[PDB]
Protein chains: 2
Amino acid sequence: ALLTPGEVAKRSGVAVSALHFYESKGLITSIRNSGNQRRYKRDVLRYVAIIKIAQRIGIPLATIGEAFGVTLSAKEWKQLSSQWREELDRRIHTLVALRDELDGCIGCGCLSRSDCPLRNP
Amino acid sequence: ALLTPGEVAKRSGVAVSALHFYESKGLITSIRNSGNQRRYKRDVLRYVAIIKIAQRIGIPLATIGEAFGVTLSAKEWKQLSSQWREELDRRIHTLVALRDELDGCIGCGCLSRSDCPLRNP
DNA sequence: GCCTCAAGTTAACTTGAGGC
DNA sequence: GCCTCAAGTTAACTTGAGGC
Ligand code: FES
Ligand code: FES
């Protein structure tokens, strides 16, 4: 059967307004019933779930749509997951570089413009 | 001598509007000259520099003020730097946990609510 | 409850109008 | 150039008004 906006909201843990928004930003799809009311394809649950994991990764909605294209496969998941495991990685290396630079500069405090890592990344 | 808003903007690499804002959010201080124009205590350069390093760490302005109290020592720097090297750390561990959880779920794609890490953090 | 659409919210600022 | 203050900008939504 098709899910009503309300249901999807409970099983997703997102506001119905959140679903309206995601659809307007084209991250989920709808179908209108005999009374213009939206009805969702179970699949939506998986997407929303993915939207949230993507958010945790620190990925912006626009980009999450930019990855969604415009019906969810096994390949797709592998395409996304990896594409994110990568950023999650780059991002981490970036933060780690900092932590190293930072540890050196703790006994310093000079913050030399032309000579300190922390300042000239 | 005292620095003019313009100078401080060039040596900081921030908009004069940025300096106005930081001061209003109480992260830097000013002194008005005979014509109500602001004049800065060189020290401001170090703060701004710190505001930016704090931002890189991923710290919010409010919090950066929350750490600044309301005249910059050696102890202060150690108080801040550490206090940030810590968050920079917690944050990293969080991202790393994800990356691990994520790697397991790549050959899966089940996204079992009551059974997958990625979903129930 | 569900639908629409306008406007408000936080963050970190920027842009613009008005005036010296 | 610098000063003030009101309003605009992006992001991710939420709140509210109005109507079925
Ligand atoms: S604190 Fe001196 S080089 Fe970074
Ligand atoms: S992808 Fe199946 S448990 Fe996470």
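By the numbers in Swiss-Prot, the shown part of chain A spans 10-79, 85-135.
Determination method: X-ray crystallography, 2.8 Å.
Each residue, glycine too, has its Cβ placed from N, Cα and C.
Taken from Swiss-Prot, the feature domain 'HTH merR-type' covers A:11-79. Shown for the domain 'HTH merR-type' (A:11-79): DSSP residue counts in helix, strand and coil, namely 39 helix, 6 strand, 24 coil.
Neighbours of A:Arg20 (variant position), defined as other CB atoms within 10 A of its CB across all chains, total 15. The annotation that Swiss-Prot gives for the naturally occurring variant A:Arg20 to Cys reads: In soxR102; constitutively activated allele.
For A:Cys119 ([2Fe-2S] cluster binding site), the number of other Cβ atoms no farther than 10 Å from its own Cβ, over all displayed protein chains, is 20. Residues or ranges marked as [2Fe-2S] cluster binding site in Swiss-Prot: A:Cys119, A:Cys122, A:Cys124, A:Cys130.
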Using the Cβ center of A:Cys119, A:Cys122, A:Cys124, A:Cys130 as the [2Fe-2S] cluster site position, which other residues in that chain lie within 8 Å, going by their Cβ? A:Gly118, A:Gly123, A:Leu125, A:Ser126, A:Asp129, A:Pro131, A:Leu132
Just checking: which of the recorded positions A:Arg20, A:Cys119, A:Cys122, A:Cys124, A:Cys130 have a C-beta under 6 Å from ligand 1? A:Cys119, A:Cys122, A:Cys124, A:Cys130
Quick one: give me the count of other CB atoms within 10 A of the CB of A:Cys124 ([2Fe-2S] cluster binding site). 12
Fewest other CB within 10 angstroms, which one of the binding-site residues A:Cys122, A:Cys130? A:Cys122
What's the end-to-end span in Å, taking the Cα of A:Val79 and the Cα of A:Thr85, for the 5-residue unmodelled region? 11
